[PDB]
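Engineer: Starting off with a structure, shown below.
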Amino acid sequence: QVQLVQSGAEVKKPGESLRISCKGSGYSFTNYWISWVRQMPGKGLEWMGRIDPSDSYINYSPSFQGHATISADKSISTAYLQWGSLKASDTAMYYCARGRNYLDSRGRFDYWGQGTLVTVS
Amino acid sequence: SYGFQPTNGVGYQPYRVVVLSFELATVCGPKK
Amino acid sequence: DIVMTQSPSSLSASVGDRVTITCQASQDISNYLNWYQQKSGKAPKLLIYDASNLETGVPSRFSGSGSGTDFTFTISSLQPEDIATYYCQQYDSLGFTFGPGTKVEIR
Amino acid sequence: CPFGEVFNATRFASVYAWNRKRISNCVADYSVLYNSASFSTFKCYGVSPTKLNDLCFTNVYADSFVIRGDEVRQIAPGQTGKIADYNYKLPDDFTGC
């Protein structure tokens, strides 16, 4: 009876900071990779990267510019993504999923959430 | 002490680890 | 600096024949391949990922197989609404690169 | 570079007898390394993968061995464990990949 529910759509004015959350439960959160997927509306997906809460190692997509950083909190076992200055490119919807376990080699993102839409206007 | 079996869990599989060390000319980038 | 091409671009065959399209990258991509369906008034959306995980409610008509440099596509049941643009899709744990794509239309 | 016989060798030496081979007088394609991620783990400290192509390095060192999955955590700066303490200690300011 494990269910994962993401936050709802958020619309914020330019120049404001927005933080989105994705919560995992019923398992060791730090023992499973959390995968993030971005998609511009009207276009395809752009896979940006996934972060292990064990060491907070951050891997960037080849089109990265260093504007956005990923941080995770081990006290509450909840994944977070923060934007210090929202811009036009931040307008998209994001998917958070449980990636392949660090022990397994065959990649998989087991479960699909409903997604979280971020709009900057 | 190391358990390597075909019927073991996927977690106990061996991993190849290669570490590149730099210590402070012949090898460079793939040309330009 | 990177110049890749897809051939053949257009194929002609009788009814019931098998049509296979192949797209290659600069290096081996193992089995990192997905299939996207693009509608005229809708955006492409990933339905089956890794070709081994099926989301609830996703039709089974989409499938993928093959690894290395040779790939084969099999149609369980051809449908009139199956016309779309198929994109060769390679990806890794660092990022993703869009291929040029090949536009194929069936009358 | 003679990386085909090193990375794709049928058998690797033991961890206590890890084989180190000097590599020189060749061109290394790092674009394969950073443009593709068939390798599950890619941890670089002190260097940027982007500047690898635009920089020239001398006296390249490569250590290869075989270990288990759960010990990847212990090989990290500011970390404790049985291996890092009683088997082999790495510098905190280690630079490499």
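Per Swiss-Prot, chain D residues shown: 336-432, in order.
So this one's electron microscopy, 2.8 Å, going by the header.
Keep in mind that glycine also has a Cβ here, set from the backbone N, Cα and C atoms.
In Swiss-Prot, a published natural variant is listed as D:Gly339 to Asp, annotated In strain: Omicron/BA.1, Omicron/BA.2, Omicron/BA.2.12.1, Omicron/BA.4, Omicron/BA.5, Omicron/BQ.1.1. While the structure shown retains the original residue, Swiss-Prot records the natural variant D:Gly339 to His with this note: In strain: Omicron/BA.2.75, Omicron/XBB.1.5, Omicron/EG.5.1. Under the heading of natural variants, Swiss-Prot lists D:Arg346 to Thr and annotates it as follows: In strain: Omicron/BQ.1.1, Omicron/XBB.1.5, Omicron/EG.5.1. Where Swiss-Prot documents D:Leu368 to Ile as a natural variant, the accompanying text is: In strain: Omicron/XBB.1.5, Omicron/EG.5.1. Listed in Swiss-Prot is the natural variant D:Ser371 to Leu, annotated as follows: In strain: Omicron/BA.1. Under natural variants, Swiss-Prot gives D:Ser371 to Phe with this note: In strain: Omicron/BA.2, Omicron/BA.2.12.1, Omicron/BA.2.75, Omicron/BA.4, Omicron/BA.5, Omicron/BQ.1.1, Omicron/XBB.1.5, Omicron/EG.5.1. Listed in Swiss-Prot as a natural variant, D:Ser373 to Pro is described as follows: In strain: Omicron/BA.1, Omicron/BA.2, Omicron/BA.2.12.1, Omicron/BA.2.75, Omicron/BA.4, Omicron/BA.5, Omicron/BQ.1.1, Omicron/XBB.1.5, Omicron/EG.5.1. Quoted from Swiss-Prot, the note on natural variant D:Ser375 to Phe is: In strain: Omicron/BA.1, Omicron/BA.2, Omicron/BA.2.12.1, Omicron/BA.2.75, Omicron/BA.4, Omicron/BA.5, Omicron/BQ.1.1, Omicron/XBB.1.5, Omicron/EG.5.1. Under the heading of natural variants, Swiss-Prot lists D:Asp405 to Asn and annotates it as follows: In strain: Omicron/BA.2, Omicron/BA.2.12.1, Omicron/BA.2.75, Omicron/BA.4, Omicron/BA.5, Omicron/BQ.1.1, Omicron/XBB.1.5, Omicron/EG.5.1; complete loss of interaction with host integrins. Here the residue is the original one, while Swiss-Prot reports the natural variant D:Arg408 to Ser with the comment In strain: Omicron/BA.2, Omicron/BA.2.12.1, Omicron/BA.2.75, Omicron/BA.4, Omicron/BA.5, Omicron/BQ.1.1, Omicron/XBB.1.5, Omicron/EG.5.1. Record note (Swiss-Prot), natural variant D:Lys417 to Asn: In strain: Beta/B.1.351, Omicron/BA.1, Omicron/BA.2, Omicron/BA.2.12.1, Omicron/BA.2.75, Omicron/BA.4, Omicron/BA.5, Omicron/BQ.1.1, Omicron/XBB.1.5, Omicron/EG.5.1; May enhance affinity to human ACE2 receptor. The unchanged residue is displayed.
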Engineer: Please report the number of other Cβ atoms within 10 Å of the Cβ of D:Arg408 (variant position).
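Structural biologist: Excluding its own Cβ, D:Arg408 (variant position) sees 13 Cβ atoms within 10 Å.
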Engineer: Going by Cα-Cα distance, pick out whichever of the variant positions D:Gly339, D:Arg346, D:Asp405, D:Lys417 is nearest to D:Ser375 (variant position).
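Structural biologist: Comparing Cα positions, the closest of these variant positions turns out to be D:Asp405.
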Engineer: Which one of the variant positions (D:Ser371, D:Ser373) has its C-beta surrounded by the most other C-beta atoms within 10 angstroms?
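Structural biologist: Ranked by Cβ atoms within 10 Å, first place goes to D:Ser371.
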Engineer: For chain C, give the subset of the variant positions D:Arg346, D:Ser371, D:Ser373, D:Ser375, D:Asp405 whose C-beta is less than 8 angstroms from one of that chain's C-beta atoms, in sequence order, otherwise 'none'.
Structural biologist: D:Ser371, D:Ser373, D:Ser375
Engineer: So if the criterion is CB under 8 Å to a CB of chain A, which of the variant positions D:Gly339, D:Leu368, D:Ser371, D:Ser373, D:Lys417 qualify?
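Structural biologist: Cβ contacts with A: none found.
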Engineer: What is the nearest of the variant positions D:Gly339, D:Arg346, D:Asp405, D:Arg408, D:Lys417 to D:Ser371 (variant position), using the Cα of each?
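Structural biologist: That would be D:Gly339, the closest of D:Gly339, D:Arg346, D:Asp405, D:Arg408, D:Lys417 to D:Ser371 (variant position).
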Engineer: Can you check which residue among the variant positions D:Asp405, D:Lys417 has the largest number of Cβ atoms within 10 Å of its own?
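Structural biologist: The most densely surrounded of these variant positions is D:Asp405.
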Engineer: I want to verify one value. Collapsing DSSP to three states, which class is D:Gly339 (variant position)?
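Structural biologist: Reduced to three states, the DSSP call for D:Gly339 (variant position) is helix.
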Engineer: Using a 10 Å radius around its CB, how many other CB atoms surround D:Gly339 (variant position)?
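Structural biologist: A 10 Å sphere around the Cβ of D:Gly339 (variant position) contains 8 other Cβ atoms.
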Engineer: What does DSSP say about D:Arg408 (variant position): helix, strand or coil?
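Structural biologist: Note: D:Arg408 (variant position) is coil by DSSP, not helix or strand.
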Engineer: Given a 10 Å Cβ-Cβ cut-off, pick out the one of the variant positions D:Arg346, D:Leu368, D:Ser375 that has the most other Cβ atoms nearby.
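Structural biologist: Checking each of D:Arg346, D:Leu368, D:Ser375, the winner is D:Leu368.
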Engineer: For the variant positions D:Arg346, D:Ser371, D:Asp405, D:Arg408, D:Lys417, return the ones with C-beta distance to chain B below 8 angstroms, or 'none'.
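Structural biologist: Near chain B, the qualifying variant positions are D:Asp405.
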Engineer: Out of D:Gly339, D:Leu368, D:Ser373, D:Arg408, point to the one nearest D:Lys417 (variant position) in space (Cα versus Cα); all of them are variant positions in the record.
Structural biologist: D:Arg408
Engineer: Select the closest residue to D:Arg346 (variant position) from the following variant positions, measuring between CA atoms: D:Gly339, D:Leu368, D:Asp405, D:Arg408.
Structural biologist: D:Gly339
